[PDB]
Amino acid sequence: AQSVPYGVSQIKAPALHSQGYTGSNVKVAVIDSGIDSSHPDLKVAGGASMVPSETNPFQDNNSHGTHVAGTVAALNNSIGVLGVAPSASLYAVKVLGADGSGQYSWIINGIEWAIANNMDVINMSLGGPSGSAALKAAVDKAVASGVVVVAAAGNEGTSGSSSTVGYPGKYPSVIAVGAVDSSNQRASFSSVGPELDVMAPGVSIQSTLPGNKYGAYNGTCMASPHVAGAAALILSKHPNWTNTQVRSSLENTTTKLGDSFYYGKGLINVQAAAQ
Amino acid sequence: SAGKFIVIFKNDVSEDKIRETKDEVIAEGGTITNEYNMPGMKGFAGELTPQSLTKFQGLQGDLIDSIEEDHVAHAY
Ligand SMILES: [Ca+2]
């Protein structure tokens, strides 16, 4: 039997599914550790690997990318879980190796690939503490090219009044996603700062794992794909909307939570964002 | 090697100059591990010898828009 992870229901994705909006024909690039293309509950449309020692983007040697992918688009059927945009076209853009790390240069090449292959949405459930002019130029270019760019805010928790949002999430062109639990309470590890844009479920998120498995993971890296999937649902209903229109709607229809420093604009509500 | 870097060219730099620059990086003893060719964003990544690094830093605003160390990101 199929289970609907609480987070998918929390952002109100099922309401859109019942109306026929499931992310069909929307291309979402999961820039991560790859995606296990053989998972029964996932369909991968294509991809590319930027990791020198791991040239196969469809072999996720970490598990992270597959989990993120499942939150974005686990198939709607009679098994496993259900993604936010179950009909979205998933692309595995591998920029992180088995150990979960990757060079900014590889990530930039992944963003370039996404732009060249007309991705509609980019999800980057990854980050680093170091700023980068080239990385900023890359995400800015993707956004200028019309791509909705979403990234995890980071799991660095709080640090007084200082921002703990990592890169690329910290860049203005990127939608930085924080994590809340099923009670809409900010996860203790969720990064904070003025760069935080929206929140999504990021605690004990059940999704697909390599080798026909499923499991619950924690992280703003689990929250991010809820928003990337949300963008895909919105585009499946309004295919002509620019990324600016998609982002504006997502941020203007959130359910307001706590102070913006800790919750950004609040929890996304994709049903409302779909107008 | 001075380390791994990412170099982005100014947008008025010709294709021949871009090619010439990368060939030089290799000739000096460096490497080219990635190349970027997007409208409005051209550059490359690779290992640079010290002489290449300082040359690019000195050419900031002319041939180079930015030159930085190649950082690492993580899925956590
Ligand atoms: Ca399923």
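The numbering of chain A matches Swiss-Prot: 108-382, in order.
Looking at the header, which is where the method is noted, we find X-ray crystallography, 1.5 Å.
Just so you know, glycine gets a Cβ as well, placed from its N, Cα and C.
If you look up Swiss-Prot, you'll see A:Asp139 (among others) marked as active site, charge relay system. Around A:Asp139 (active site, charge relay system), the same-chain residues at least 6 positions away in sequence with a Cβ under 8 Å from its Cβ are A:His171, A:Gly172, A:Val175, A:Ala176, A:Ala199, A:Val200, A:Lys201, A:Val202, A:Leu203, A:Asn230, A:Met231, A:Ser232, A:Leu233.
Sequence annotations record features per position, and here Swiss-Prot assigns active site, charge relay system to A:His171 (among others) based on experimental evidence. Following the DSSP three-state reduction, the secondary structure of A:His171 (active site, charge relay system) is helix.
For A:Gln109, A:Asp148, A:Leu182, A:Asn184, A:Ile186, A:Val188, the entry in Swiss-Prot reads Ca(2+) 1 binding site. Listed in sequence order, A:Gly177, A:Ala181, A:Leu182, A:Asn184, A:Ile186, A:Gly187, A:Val188, A:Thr315, A:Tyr321 are the same-chain residues at least 6 apart in sequence whose CB falls under 8 Å from the CB of A:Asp148 (Ca(2+) 1 binding site).
Neighbours of A:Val281 (Ca(2+) 2 binding site), defined as other CB atoms within 10 A of its CB across all chains, total 26. If you look up Swiss-Prot, you'll see A:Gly276, A:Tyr278, A:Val281 marked as Ca(2+) 2 binding site.
As a natural variant entry, A:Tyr128 to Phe appears in Swiss-Prot alongside the note: In strain: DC-4. In the three-state DSSP assignment, the secondary structure recorded for A:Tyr128 (variant position) is coil. In the shown protein chains, 22 other C-beta atoms lie within 10 A of the C-beta of A:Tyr128 (variant position).
All chains included, 21 other C-beta atoms sit within 10 angstroms of the C-beta of A:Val188 (Ca(2+) 1 binding site).
Other residues of the same chain near the Ca(2+) 2 site, with their Cβ within 8 Å of the Cβ centroid of A:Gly276, A:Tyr278, A:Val281, are A:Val246, A:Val256, A:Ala258, A:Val272, A:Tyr274, A:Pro275, A:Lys277, A:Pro279, A:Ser280, A:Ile282, A:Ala283, A:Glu302.
In this structure the C-alpha atoms belonging to A:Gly276 (Ca(2+) 2 binding site) and A:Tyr128 (variant position) are separated by 28 Å. Listed recorded positions (A:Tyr128, A:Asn184, A:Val188, A:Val281) with a CB under 8 Å from any chain B CB: none. Least packed by the Cβ count within 10 Å, out of the binding-site residues A:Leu182, A:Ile186, is A:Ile186. For A:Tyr128 (variant position), the nearest neighbour among the listed binding-site residues (A:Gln109, A:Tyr278, A:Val281), judged by C-alpha distance, is A:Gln109.
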